[PDB]
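Peer 1: What follows is a structure written as structure tokens; I'll ask about it next.
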Amino acid sequence: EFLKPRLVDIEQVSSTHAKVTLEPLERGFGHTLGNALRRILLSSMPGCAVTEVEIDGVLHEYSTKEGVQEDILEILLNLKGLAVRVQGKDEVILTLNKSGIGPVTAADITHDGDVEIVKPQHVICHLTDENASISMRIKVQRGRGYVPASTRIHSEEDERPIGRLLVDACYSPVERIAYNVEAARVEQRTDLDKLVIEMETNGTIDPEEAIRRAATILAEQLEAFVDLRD
Amino acid sequence: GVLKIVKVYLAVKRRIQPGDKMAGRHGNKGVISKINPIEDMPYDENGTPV
């Protein structure tokens, strides 16, 4: 004698913030599913993040461009945050080329079909000279979790180009996750509960797809776990 | 006695790791013992982890 949870209304308060509710939860599984989902969501959500950057006139992270105010290292740190949605391919090379006085935000990147820049207002740099012009190529990969600069060296594969600027990859779009189990009194039933999962992300994964993917991964692990071949 | 000299400056980026020493302004000290995934850490009712 059991019930099953069906995905019911999925409200989006902001572009980043979403509330996903699961209404027909039997007593006791509110917390179990809340916690399992929270864990998988925070740990395993596949996302995209900037992996490397090539700017022309800069040999190493510590030097400086003429006519800009942020250091190369700070520009890298700003690029780390760039939230980008690639649909089909895994590795995209975006090219940003802008000149003149003005704040160069992420919107100025040359817009390719498969790439969607979620927040065009994200600042990158501030120019200060009429003739100051910066060109660069940002290579963005797909990945899950967190891989630092120093680990990626294992797969070097002839990293010879000194122009290549490695950035630590934060491959994770989910920023925050909380769940609230509240009694979902349906007019003909005694003790049933609703799970309300409130999730805040950088605006890449849609809530439904996140929850579905988490449930998938948990289901696969439980498949492997249930069978016991002694 | 020295014909010539070459000086080379290396810039190493050192990340926090287990075994570094951390302190407060009031005399409280300690060694970083373990780095846990975000999930394991206690979290507030609101969901922000410590």
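Using the numbering of Swiss-Prot, the residues shown for chain A are 7-236, in order.
Just so you know, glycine gets a Cβ as well, placed from its N, Cα and C.
Not my notes, these are from Swiss-Prot:
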- A:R45 to C: In rpoA112; temperature-sensitive, blocks RNA polymerase assembly (MUTAGEN)
- A:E165 to K: 5-fold decrease in CRP-class II promoter-dependent transcription (MUTAGEN)
- A:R191 to C: In rpoA101; temperature-sensitive (MUTAGEN)
Peer 1: Would you kindly determine which mutagenesis positions in the set A:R45, A:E165, A:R191 have their Cβ under 8 angstroms from any Cβ of chain B, listing them in sequence order or replying 'none'?
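Peer 2: Checking chain B against the mutagenesis positions, the residues within range (Cβ-Cβ under 8 Å) are A:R45.
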Peer 1: Rounded to a whole angstrom, what is the C-alpha distance between A:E165 (mutagenesis position) and A:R191 (mutagenesis position)?
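Peer 2: Rounded to a whole number, the Cα-Cα distance is 61 Å.
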Peer 1: Select one residue from A:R45, A:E165, A:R191: among these mutagenesis positions, choose the one with the most other Cβ atoms within 10 Å of its Cβ.
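Peer 2: In terms of Cβ crowding, the pick is A:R45.
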Peer 1: Need the DSSP three-state call for A:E165 (mutagenesis position) to compare against my parser.
Peer 2: coil
Peer 1: Cα-Cα, whole number of Å: A:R191 (mutagenesis position) versus A:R45 (mutagenesis position)?
Peer 2: 27
